[PDB]
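Asks: Okay, here's the structure, questions in a sec.
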Amino acid sequence: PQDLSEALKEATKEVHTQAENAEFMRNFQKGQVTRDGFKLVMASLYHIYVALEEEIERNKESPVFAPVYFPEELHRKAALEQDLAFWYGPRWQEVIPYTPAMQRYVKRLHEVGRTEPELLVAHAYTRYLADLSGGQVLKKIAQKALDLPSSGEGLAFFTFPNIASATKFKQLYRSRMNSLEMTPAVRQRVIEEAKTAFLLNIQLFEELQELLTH
Ligand code: HEM
């Protein structure tokens, strides 16, 4: 379509379906998830977000990303640190896993932030809109299938405290994305990079699924 936000949505319709069909996601969607499985997804998010945030900070002032730079509304590292401290204990940093599929996602994130910054928006869009649109849902499934204590911790990641309205923020985020200036070629590589982002998530699911099944 005309607007980038609309173009991205239509073009990733397919890989999104493949994302939904990933055995791991498929199971999670069925309210079928275990502590160990959830723990792995949280560690995964931590590594992904640490890398994504580093690259955003590196390019926050570039016109290829500045419009979608929302440090207060979207930072997630802190929330994940809080959550991992609950899921893995005070020494979480020393025991959390860092698998090949997690490494690969991190690798592309850095390659994009360092050598192809024009495409960073594709990764931010995929990650943030994914976590913003499906967050609240997975949080529910989680607290229903995890039966965690009233410790009041472990799911902070699923709540963006600095966004009063998810619907309204997404409208603003799409507008900022559509305000980005890009040639037809860059526009196309951004669309293709969005597909790569989904694929990296799909590859992560496939890996986590095989690890859990042993
Ligand atoms: C069983 C799993 C999943 C379900 C049921 C699901 C469902 C949906 C639904 C219903 C929407 C809202 C569409 C709308 O009303 O406009 C959405 C949006 C979105 N999802 Fe998912 N999703 C799943 C997994 C994922 C995954 C794994 C990713 C990527 C890692 C992802 C990325 C996105 C993105 C980027 C959007 C924003 C679309 C846009 O407005 O451009 N989703 N998803």
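What you see of chain A is 10-223, where the numbers are those given in Swiss-Prot.
Backbone N, Cα and C define each Cβ position, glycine as well.
Per Swiss-Prot, heme b binding site is recorded for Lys18, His25, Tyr134, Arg183. Looking at Swiss-Prot, the entry for mutagenesis of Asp140 to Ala, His, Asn, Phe or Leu says: Inactive as a heme oxygenase but active as a peroxidase.
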Asks: Could you state the CA-to-CA distance between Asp140 (mutagenesis position) and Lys18 (heme b binding site) to the nearest Å?
Replies: 15
Asks: For ligand 1, which among the recorded positions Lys18, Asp140, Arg183 have a CB under 6 Å from it?
Replies: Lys18
Asks: How many other Cβ atoms are found within 10 Å of the Cβ atom of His25 (heme b binding site), counting all protein chains shown?
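Replies: Total other Cβ atoms inside 10 Å, all chains included: 18.
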Asks: Among the binding-site residues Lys18, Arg183, which residue has the largest number of other Cβ atoms within 10 Å of its own Cβ?
Replies: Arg183
Asks: Of these recorded positions, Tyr134, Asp140, which scores lowest on Cβ atoms within 10 Å?
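Replies: Per-residue Cβ counts within 10 Å for the recorded positions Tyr134, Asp140 bottom out at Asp140.
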